[PDB]
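Here is the structure we will look at, set down as structure tokens.
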Amino acid sequence: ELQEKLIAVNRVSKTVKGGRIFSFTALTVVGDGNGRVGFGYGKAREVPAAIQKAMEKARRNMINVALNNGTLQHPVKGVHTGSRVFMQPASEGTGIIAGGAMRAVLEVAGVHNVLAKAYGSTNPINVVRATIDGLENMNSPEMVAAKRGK
Amino acid sequence: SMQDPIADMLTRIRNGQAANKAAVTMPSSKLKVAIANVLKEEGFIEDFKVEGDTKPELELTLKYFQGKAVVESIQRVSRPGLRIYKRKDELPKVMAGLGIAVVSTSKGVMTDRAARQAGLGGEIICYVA
Amino acid sequence: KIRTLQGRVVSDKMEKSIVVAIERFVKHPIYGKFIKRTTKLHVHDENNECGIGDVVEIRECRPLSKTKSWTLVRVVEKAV
Amino acid sequence: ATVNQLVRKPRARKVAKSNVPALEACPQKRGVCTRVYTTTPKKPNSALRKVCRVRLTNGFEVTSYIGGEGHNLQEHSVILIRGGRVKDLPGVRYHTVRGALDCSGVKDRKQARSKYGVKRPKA
Amino acid sequence: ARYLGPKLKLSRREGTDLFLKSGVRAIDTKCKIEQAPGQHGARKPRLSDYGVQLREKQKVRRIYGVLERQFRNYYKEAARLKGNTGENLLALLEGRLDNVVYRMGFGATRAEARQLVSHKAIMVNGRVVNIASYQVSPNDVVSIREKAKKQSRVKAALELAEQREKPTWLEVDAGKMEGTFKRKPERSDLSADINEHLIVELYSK
RNA sequence: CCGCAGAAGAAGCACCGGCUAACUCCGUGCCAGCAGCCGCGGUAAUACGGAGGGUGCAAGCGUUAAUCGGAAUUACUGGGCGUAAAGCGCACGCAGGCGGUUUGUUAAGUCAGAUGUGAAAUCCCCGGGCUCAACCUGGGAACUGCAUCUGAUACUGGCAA
RNA sequence: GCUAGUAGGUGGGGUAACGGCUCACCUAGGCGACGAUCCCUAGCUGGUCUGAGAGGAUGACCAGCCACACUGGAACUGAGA
RNA sequence: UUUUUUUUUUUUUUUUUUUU
């Protein structure tokens, strides 16, 4: 019962010698509703073939996000070249008021109380890369309680 | 480091603790040894020792978990003359509730939580998280 | 209940007066450095024992002439 | 891609370049009809359009467009002034909502409704 | 000023099994969903990420029959209130005077019930509050007045609601026609099929 | 409020691109023309200009004179120095900024309190009187500072070493 | 680049009460790049068109100031002009 | 780090709608 979505695309088609060339790309996210989120890229000679190749890569493992219960307990750094980025939990009761530019990557797991819109860049790639590569850097309750105990 | 007493105490626990060491050692100072104490007793470090008693050195067992610095999210916010004195209910309450900060006031160096409960404001040394 | 400032003797002209002027301890809402601007501490001296070179304590008395309120009390910082 | 050439006109189709000099207070004003003209040979063969000058104290001389239908917009009048310098007009930097006084403007144009202020026809 | 009709035109876009006309013959067989309700574009329409919340403001605006006026003046205080968007807003439209009387069965349609309440046929504990945005809070009471209490339309409701799901949030008498909300409506069992938070997120776009 | 007498007596403008929002049948040839960022018209003009229908909404509907929106910008509270803009070839000293860090001591700033100010309509919450929305309101609070004093000592500055 | 009774003593005089507030006088003392001269441009407050809000901004409800009402300067008469 | 075998060649107008 995994959930499977696009986010972004290119027009990617230029002049040459010689006439014009074109391509078909995709940036997609997948997840599993108990807490697991992931992401994958692709390309083809054709539209859905690129989406296919992209989602097939997105189906890889999916990071179990530290949720307790409907949303998550630390601002884990999504570190990139300035995105910064962080998200902010809301008090488990009001919705996913996140940036529609990157909301996908948390609605594929049904994370119901997290907000923050597109902080330092007007580009959905900038934040969607920044997040998954910094979500792997999360800590469990039992890990923050070893870090401040044993 | 003398341009900002006692600031190097928060940089050195970031440096060594990123840099592969379970250990760091330095000369002691009028606020640092109380900070070392609270960092253990909350558990952000594994131990501290103090050594050469009549003119002592100050030594902390950094917590080299996954090879990454425990004090990576840290900020030392009060600076020279442009101090940060805050009232008993203006105090830090960070990370949506999970905390914390380390302060100093009319009973010593302590956590912001333990300050809020004693009902006192103070000198905001650092946001530990 | 005296207001006791810590005055450098910074001018002498009058047979029974001295100017002990230091910074103006009444503050205002601003950045975060000390209140380092003067106030005119004019003082009816008579013993003249503090001369040029002490720092003197003082207290609030009548302006027996042109707003010259204070009198001398004791030497806060001796002779240099 | 050489920006000094490129910036002038490149792909927009409203093309923002509008030249609207002078200020000295506000744009929404009263404007005396001063002295009528209908002179000046141009490419748009402008017909019956008496485009006059206004005695605005602004640091140079200026002119206004006739702003709406109705042929009498005499030299003794004093109408309202507003921006909207169509590509057609050289020199001018305003048009006019001109049915004040005795100059009337819209005559029996039932379609004009909220755009000029006219009443209903025969329902 | 609340739109008046063509009332089944509202169903031909707001969708299936609405309260507005609950009762007889029209339901399914002439509200044309699955047939082709908008025939010309029927071949390949689309939606929008915002548009799909917009049709759900429309759900709430037309199923209960309230103005753009009221949608703003219920949200006005919903920034002071303490719960979810579904409590803060959608519950109130379910329990304003012209809506609660339909719910108990003092009228047969959710467009008839408003006309009734402005006609001085209903009271609140004595108050003939035709100001039908007035909202009837729990354990205090709403009644049809004496000279209108079993008056034809009422029995065309009460004999027809008898075969259907009557909610527990409110309680009535079906033989002397008076009642109240016995608790606050709950976003679980409020039985409106709506995603009750869309109508305030629609401000954030 | 209570009987007669009748749905009777009570509505419309933008318009319709795309922005929140519904589209076509036609016109005149960068005509006449809106002109806010965009976009429209260069004989096939989706909103220029006419018309058919319908739409957003209903004592309302577009739009206007200013200016911040979204947009993060004069930043003790809030900052960017490869970029827009961005450590100025160069530092003789005159004032100025930071003056090495701790003992014994000190509390003026630090912080908490007791007591005063802010009669009454706040902001922020409830309970109600009118049929009632409103309105009319009463009740509950919070006000950094400044005053007068009781303290608690980790900084800010000092004092003796 | 600003002082003139202005800066300090002398001591005469009168303010309910202070003082170059000031005369006369003996002497030249007072300020300044830790903003002295001098002008901008303005109604200012509790509030609030708008709130994590800090900024942009208005001063006009009630009054609080003023300040009038022809250009008014100003004395008198009145507790109160 | 020697790199002058002649200097010049008018404006257009291409450009298969659109949300994804």
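All residue numbers given for chain A refer to Swiss-Prot; the residues shown span 10-159 in order.
Including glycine, each Cβ sits where the backbone N, Cα and C put it.
Look at Swiss-Prot and you will find A:11-74 tagged as domain 'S5 DRBM'.
Under the DSSP three-state reduction, A:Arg20 (variant position) is assigned to coil, being neither helix nor strand. Looking at Swiss-Prot, the entry for natural variant A:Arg20 to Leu says: In strain: SPCR9; spectinomycin resistant. Not a ram mutation.
One natural variant named in Swiss-Prot is A:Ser22 to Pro, and its note says In strain: SPCR13 and SPCR15; spectinomycin resistant. Not a ram mutation. Applying an 8 A CB threshold to same-chain residues 6+ apart, the list for A:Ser22 (variant position) reads A:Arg29, A:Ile30, A:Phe31, A:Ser32.
The annotation that Swiss-Prot gives for the naturally occurring variant A:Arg112 to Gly reads: In strain: NEA-314; neamycin resistant. Listed in sequence order, A:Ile105 are the same-chain residues six or more apart from A:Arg112 (variant position) with CB atoms under 8 A from its CB.
What Swiss-Prot notes for the natural variant A:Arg112 to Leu is this: In strain: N-421 and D-1023; suppresses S12 streptomycin-dependence.
Look at A:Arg112 (variant position): DSSP puts it in coil. The natural variant A:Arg112 to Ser is recorded by Swiss-Prot, whose note states: In strain: NEA-319; neamycin resistant.
Around A:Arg20 (variant position), taking its Cβ as the centre, 8 other Cβ atoms fall within 10 Å, counting all chains.
The residues of the domain 'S5 DRBM' (A:11-74), classed with DSSP into helix (H, G, I), strand (E, B) and coil, number 12 helix, 28 strand, 24 coil.
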